[PDB]
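Structure first, commentary second.
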Amino acid sequence: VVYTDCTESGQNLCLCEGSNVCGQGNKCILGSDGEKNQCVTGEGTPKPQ
C-alpha cells in the first residue's frame with residue numbers, strides 16, 4: 001500500500017524520510033531547525049486522504 005508526500009509535519013505514513021515512508025505509530029516532522037523532513041517516532045497522525 002502507498003501513501004503520498006506529507007503535507008504537514010507530525011504525520012507518519014508519508015514520504016517522510018526521503019521518498020520512503022515513515023512509520024505509522026511514529027511521527028514525522030517537516031522543517032525541524034533545518035530538517036525539512038525527519039522521521040521521529042511518536043503519536044502523530046495517520047495522514048488521512
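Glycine too: its Cβ is placed from the backbone N, Cα and C atoms.
A mutagenesis experiment is reported in Swiss-Prot for this position, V1 to G or S, and the note states: Decreased affinity for thrombin. There are 4 other Cβ atoms within 10 Å of the Cβ belonging to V1 (mutagenesis position).
Here the residue is the original one, but Swiss-Prot notes a mutagenesis experiment at this spot, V1 to E or K: Strongly decreased affinity for thrombin.
The mutagenesis experiment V1 to L or R is recorded by Swiss-Prot, whose note states: No effect.
All protein chains considered, the CB of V2 (mutagenesis position) has 6 other CB atoms within 10 Å. DSSP assigns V2 (mutagenesis position) to coil, not to a helix or a strand. The mutagenesis experiment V2 to E or G is recorded by Swiss-Prot, whose note states: Strongly decreased affinity for thrombin.
Swiss-Prot documents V2 to L as a published mutagenesis change and attaches the note Decreased affinity for thrombin.
Quoted from Swiss-Prot, the note attached to the mutagenesis of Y3 to A states: Strongly decreased affinity for thrombin. Over all protein chains present, the Cβ of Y3 (mutagenesis position) has 17 other Cβ atoms lying within 10 Å.
One mutagenesis experiment named in Swiss-Prot is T4 to A, and its note says Decreased affinity for thrombin.
According to Swiss-Prot, the mutagenesis experiment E17 to A carries the annotation: Slightly decreased affinity for thrombin. A sphere of 10 angstroms centred on the C-beta of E17 (mutagenesis position) encloses 15 other C-beta atoms.
Within 10 Å of the C-beta of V21 (mutagenesis position) there are 22 other C-beta atoms, taking all protein chains into account. Quoting Swiss-Prot on the mutagenesis of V21 to A: Slightly decreased affinity for thrombin.
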For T4 (mutagenesis position) and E17 (mutagenesis position), determine the Cα separation and express it in whole Å. 12
